[PDB]
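Data first, discussion second: the structure below is written as structure tokens.
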Amino acid sequence: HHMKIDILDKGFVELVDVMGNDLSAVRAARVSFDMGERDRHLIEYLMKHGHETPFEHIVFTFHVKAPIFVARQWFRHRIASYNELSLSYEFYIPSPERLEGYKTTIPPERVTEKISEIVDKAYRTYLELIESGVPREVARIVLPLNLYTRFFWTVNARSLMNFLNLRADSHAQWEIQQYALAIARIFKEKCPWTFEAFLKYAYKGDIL
Amino acid sequence: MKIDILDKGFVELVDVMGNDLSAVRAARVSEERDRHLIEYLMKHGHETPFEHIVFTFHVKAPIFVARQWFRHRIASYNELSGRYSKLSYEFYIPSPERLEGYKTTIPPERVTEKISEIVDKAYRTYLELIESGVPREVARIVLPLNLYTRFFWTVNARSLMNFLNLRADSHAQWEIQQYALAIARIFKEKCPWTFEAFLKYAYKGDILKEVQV
Amino acid sequence: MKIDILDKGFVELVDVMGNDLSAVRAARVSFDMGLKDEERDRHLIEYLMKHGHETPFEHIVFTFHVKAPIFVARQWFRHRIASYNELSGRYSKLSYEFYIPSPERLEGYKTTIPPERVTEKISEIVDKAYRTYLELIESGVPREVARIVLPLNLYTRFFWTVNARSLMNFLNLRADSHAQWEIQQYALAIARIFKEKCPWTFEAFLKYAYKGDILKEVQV
Amino acid sequence: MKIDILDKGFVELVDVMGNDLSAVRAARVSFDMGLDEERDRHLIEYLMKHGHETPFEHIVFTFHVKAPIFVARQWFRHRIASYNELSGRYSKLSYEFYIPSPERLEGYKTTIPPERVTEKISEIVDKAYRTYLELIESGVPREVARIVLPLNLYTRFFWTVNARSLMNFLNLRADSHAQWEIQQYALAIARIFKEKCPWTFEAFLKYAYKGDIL
């Protein structure tokens with residue numbers, strides 16, 4: 001359903017649903033359905049002065065597929081609703097280019113290979129424990145942090161902008177940056193005025 | 001959808017995201033079995049999937065009802081500004097029947113007139129103050145708690161159900177019970193499966209188990 | 001610590017968990033004191049504040065007991081990331097006091113009547129509403145119903161438990177000339193107590209994060 | 001007050017604000033009191049009984065927890081609280097892993113002796129960790145190298161939570177339906193809670209506790 005952006009080798013960010021648009025913030029700000037452009041001007045005004053409450057009335061629901069180490073960083077954003085999966089087994093294997101700029105003792109290709117290898121061994125050990133009757137909740141603890149998980153994320157535009165301020169930044173890990181770029185992309189698509197105003201006055205990051 | 005409450009109040013649905021299937025989709029992270037799922041989640045206390053259904057209501061209510069309402073913190077509220085917003089200057093005047101049930105020294109319709117009288121005296125003093133040059137943020141402090149205010153309320157289904165458990169109940173003041181009934185009505189029309197499961201498995205209040213819709 | 005506000009209000013500190021060091025321990029995720037270093041610890045507080053790392057300050061918590069007019073309480077309660085427990089108008093026995101603006105309050109606005117008259121006019125209507133209320137009560141009318149005729153300047157009381165992070169957001173918005181003068185007075189008192197208990201955080205706050213105007217002008 | 005959990009974990013109390021009376025004062029919205037336990041604890045039961053839990057939001061705890069990441073992930077799903085997890089950016093990083101005891105597999109008829117499963121887990125852990133160190137040695141930054149480490153790697157965090165949110169936590173984790181590992185951490189949390197707020201804790205078990213192991 002709807003927009004879908006592939007991230008990393010097997011990940012993605014999919015837009016499930018969206019409630020409202022830029023006008024939803026305007027209506028809430030004026031507190032009126034009948035008496036809900038001077039409107040785009042209002043959006044900028046609210047953003048400039050930090051009147052963020054109206055933006056809480058725009059809501060998004062995303063379906064995200066990401067490695068657990070990315071999900072854990074993501075989940076630290078408490079002002080939102082999450083529902084994580086609880087079953088296929090895939091892992092994020094960094095591409096050689098990911099090691100861009102680092103003078104590694106061994107070739108990038110080899111680093112990618114070493115990572116694929118322990119992932120392989122951990123996974124085969126997991127399947128073995130399972131086959132012997134070991135409980136899934138127990139056997140799964142040997143699986144690596146690059147294992148892909150999936151979750152639904154329902155978040156309002158205000159909370160989404162705080163999310164972007166922290167993750168859509170060069171100081172954030174590249175992997176999470178990629179997901180934040182995808183989220184920003186969808187946000188931009190569905191709320192042009194809010195997103196533009198956000199970049200103009202409130203965006204604290206540097207990659208957008 | 002706009003349901004009139006009390007003498008001048010109302011509850012109006014502004015927008016809504018998703019429906020019963022949004023919770024099923026969230027639960028699975030992906031016919032009659034979907035209904036079975038909704039029922040299962042409700043029966044075992046798995047409330048998180050219902051956070052993926054969201055509503056935005058426009059409510060016009062007396063400030064004393066609004067204040068009680070705002071205690072439900074897991075939601076978003078945007079109310080008119082007492083300092084700068086234009087108001088309708090309307091006030092909730094209880095009907096004689098509202099009193100009936102309590103032994104009073106004077107007729108219920110008398111209690112109604114006295115309330116309407118003091119409200120009239122307060123309002124008059126307010127305008128007198130405004131015309132005199134007194135700023136609204138100060139002049140409005142003399143207006144009574146039964147003055148009507150308006151606000152936008154964006155809330156997810158899980159939180160909405162928690163609100164109904166507490167407000168759609170005999171222990172809550174009659175005025176807010178009336179609003180909770182309107183909220184429940186709209187909730188039912190938009191999420192019939194979640195609503196029925198809610199009544200059958202999680203509703204802690206009492207009035208919705210007897211009051212239709 | 002109890003500070004009077006307005007004519008019959010106040011802000012009173014009930015309790016507090018932690019101090020500046022609580023944010024430092026949380027930032028380092030360490031319950032080790034055998035390495036205390038004021039210099040380094042105070043530097044970390046500035047660093048966190050300067051770079052917007054707010055989560056550590058969530059581990060410092062305050063509980064205040066506030067007495068304020070309902071119109072002030074309404075504005076205050078819009079700060080949702082905190083816990084509030086207010087007196088019950090339906091049951092709790094109120095003391096029935098009201099905020100009567102001082103003539104100086106209006107002093108500064110062109111009025112068609114002496115500031116003194118406004119004060120008298122407000123005091124008069126309050127008295128009338130209050131009497132009606134009692135008159136309704138003496139008739140057997142439930143207070144949850146009779147209290148609706150009471151004006152918005154009626155005083156209420158509530159306990160407020162908030163962490164330092166949320167407290168700073170509150171000050172950013174309320175300890176500012178844009179906020180109503182009345183709530184500004186309460187915010188200054190909250191800031192005074194906050195400064196007393198977490199001097200390092202308060203200073204770093206004023207230096208790197210405070211968005212308002214008045215706290216950099218008015219002492220403590 | 002510290003309680004060891006699992007093989008290398010623990011739960012320790014860093015701080016606490018208030019006690020049973022903090023909820024009482026909040027409920028009554030009054031700082032003073034003067035002299036009455038019988039009345040105080042009756043109010044506490046009254047509140048718990050009728051579901052009036054806002055007063056309990058005025059009792060706060062700060063815990064320091066050491067737990068395997070898979071347990072932490074479940075724990076962090078409780079949003080009404082404040083968390084700060086260990087970071088090499090402010091503190092030194094440690095590398096330990098949760099190795100299940102053979103007993104953990106009791107009740108399960110596994111074709112592999114429980115004590116051998118324990119062995120296989122340690123085996124994979126040791127190899128993943130060695131690969132990790134090797135990647136570090138080659139010049140791979142930690143943020144990338146650590147992705148090969150297992151979910152049983154131990155982490156640490158500070159957790160500040162009020163009594164109300166704490167009771168909800170127990171209702172979901174201090175129960176036979178929660179994974180065993182988290183049940184053990186929840187038990188420790190319940191123990192510290194009982195110690196600092198005996199009245200609230202007693203009332204909780206009597207009228208509201210939804211779990212079964214407590």
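Our numbering is plain: 1 for the first residue shown, then up by one each step along the chain.
Determined via X-ray crystallography, 2.0 Å.
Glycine residues also receive a Cβ, built from the backbone N, Cα and C atoms like all the rest.
Annotated features, as they stand in Swiss-Prot:
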- A:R167: active site, involved in ionization of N3 of dUMP, leading to its activation (ACT_SITE)
- A:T53, A:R76, A:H77, A:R78, A:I79, A:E84, A:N156, A:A157, A:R158, A:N162: FAD binding site (BINDING)
- A:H51 to A (Swiss-Prot position 53): Shows 1.39% of wild-type activity (MUTAGEN)
- A:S86 to A or C (Swiss-Prot position 88): Still catalytically active although shows a large decrease in activity (MUTAGEN)
- A:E137 to A (Swiss-Prot position 144): Shows 0.113% of wild-type activity (MUTAGEN)
- A:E137 to R (Swiss-Prot position 144): Shows 0.016% of wild-type activity (MUTAGEN)
- A:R167 to K (Swiss-Prot position 174): Loss of catalytic activity (MUTAGEN)
- A:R167 to A (Swiss-Prot position 174): Still catalytically active although only shows 0.0008% of wild-type activity. Binds dUMP 7300-fold weaker than wild-type (MUTAGEN)
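Counting every protein chain shown, 17 other Cβ atoms lie within 10 Å of the Cβ of A:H77 (FAD binding site). Candidate recorded positions A:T53, A:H77, A:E137, A:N156 yield A:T53, A:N156 as lying near chain B, with Cβ-Cβ distance under 8 angstroms. When the C-beta distance to chain D is held to under 8 angstroms, none of the recorded positions A:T53, A:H77, A:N156, A:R158, A:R167 remains. Listed recorded positions: A:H51, A:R158, A:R167. The one with the lowest count of other Cβ atoms within 10 Å of its Cβ is A:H51. Nearest neighbour of A:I79 (FAD binding site) by Cα distance, taken over the mutagenesis positions A:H51, A:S86, A:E137, A:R167: A:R167.
In the three-state DSSP classification, A:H51 (mutagenesis position) falls within coil. Neighbour list (A:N156 (FAD binding site), Cβ cut-off 8 Å, at least 6 residues apart, same chain): A:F55, A:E56, A:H57, A:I58, A:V59, A:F60, A:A80. When secondary structure is read from DSSP and collapsed to three states, A:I79 (FAD binding site) falls in the coil class. Distance noted between the C-alpha atoms of A:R167 (mutagenesis position) and A:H77 (FAD binding site) is 11 Å. Max Cα-Cα distance over the annotated FAD binders (A:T53, A:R76, A:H77, A:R78, A:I79, A:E84, A:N156, A:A157, A:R158, A:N162) is 27 Å. Looking only at the recorded positions A:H77, A:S86, A:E137, A:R158, the one with its C-alpha closest to A:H51 (mutagenesis position) is A:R158. Taking the C-alpha positions, the distance from A:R158 (FAD binding site) to A:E137 (mutagenesis position) comes to 36 Å. DSSP gives A:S86 (mutagenesis position) a coil state; it is part of no helix or strand. Distance between the Cα atoms of A:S86 and A:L87, which bracket 5 unmodelled residues, is 7 Å.
Put simply, A:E137 is the one of the recorded positions A:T53, A:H77, A:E137 whose Cα lies nearest to the Cα of A:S86 (mutagenesis position). Listed in sequence order, A:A28, A:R158 are the same-chain residues at least 6 apart in sequence whose CB falls under 8 Å from the CB of A:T53 (FAD binding site).
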